Amino acid sequence: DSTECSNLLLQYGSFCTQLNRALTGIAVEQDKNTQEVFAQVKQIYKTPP
Amino acid sequence: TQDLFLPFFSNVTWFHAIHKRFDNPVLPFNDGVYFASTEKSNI
Ligand SMILES: *[C@@H]1O[C@H](CO)[C@@H](O)[C@H](O)[C@H]1NC(C)=O
């Protein structure tokens, strides 16, 4: 809730941006793990009676 | 950089000089003003 949000953001935003990029890459990686383990075969088949 | 700037796609008040009424308003100066003059005969 700072008054000078623009000045602090301009000074220190790229550091947080690269850290957030790294953490977002981690999250996308976890999605890649879920796709790797659960979507090996994409042929969705009807559940038999 | 963060500084005083003119926002893009802003509405700029446009004031004529001739109509036979000649009027120039006393516009307020707040946080700097961008002024554009498009004439050829240095009026
Ligand atoms: C331009 O003018 C309209 C009113 O005519 C206004 O609603 C809008 O905020 C203004 N926007 C721009 C393009 O600066």
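We number chain B the same way Swiss-Prot does; the residues here are 51-69, 77-100, in that order.
Determination method: electron microscopy, 3.5 Å.
Cβ coordinates come from backbone N, Cα and C, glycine included.
Swiss-Prot documents B:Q52 to H as a naturally occurring variant and attaches the note In strain: Omicron/EG.5.1. Taking the Cβ of B:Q52 (variant position) as centre and 10 Å as the limit, one finds 10 other Cβ atoms among all the protein chains shown. According to DSSP, B:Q52 (variant position) is assigned to coil rather than to any helix or strand.
There are 10 other Cβ atoms within 10 Å of the Cβ belonging to B:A67 (variant position). Secondary structure from DSSP puts B:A67 (variant position) in coil. Here the residue is the original one, but Swiss-Prot notes a natural variant at this spot, B:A67 to V: In strain: Eta/B.1.525, Omicron/BA.1.
Quoted from Swiss-Prot, the note on natural variant B:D80 to A is: In strain: Beta/B.1.351. In sequence order, B:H69 make up the list of same-chain residues 6 or more apart from B:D80 (variant position) whose Cβ falls under 8 Å from its Cβ.
Record note (Swiss-Prot) on the natural variant B:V83 to A: In strain: Omicron/XBB.1.5, Omicron/EG.5.1. Around the Cβ of B:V83 (variant position), a 10 Å sphere holds 5 further Cβ atoms from the protein chains shown.
Taking the Cβ of B:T95 (variant position) as reference, no residue of its chain lies under 8 Å away while being at least six apart in sequence. Reduced to three states, the DSSP call for B:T95 (variant position) is coil. Here Swiss-Prot notes a natural variant, B:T95 to I, with the remark: In strain: Iota/B.1.526, Mu/B.1.621, B.1.1.318, Omicron/BA.1.
The DSSP secondary structure for B:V83 (variant position) is coil. Among the variant positions B:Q52, B:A67, B:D80, B:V83, B:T95, the ones whose Cβ sits under 8 Å from a Cβ of chain A are, in sequence order, B:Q52.
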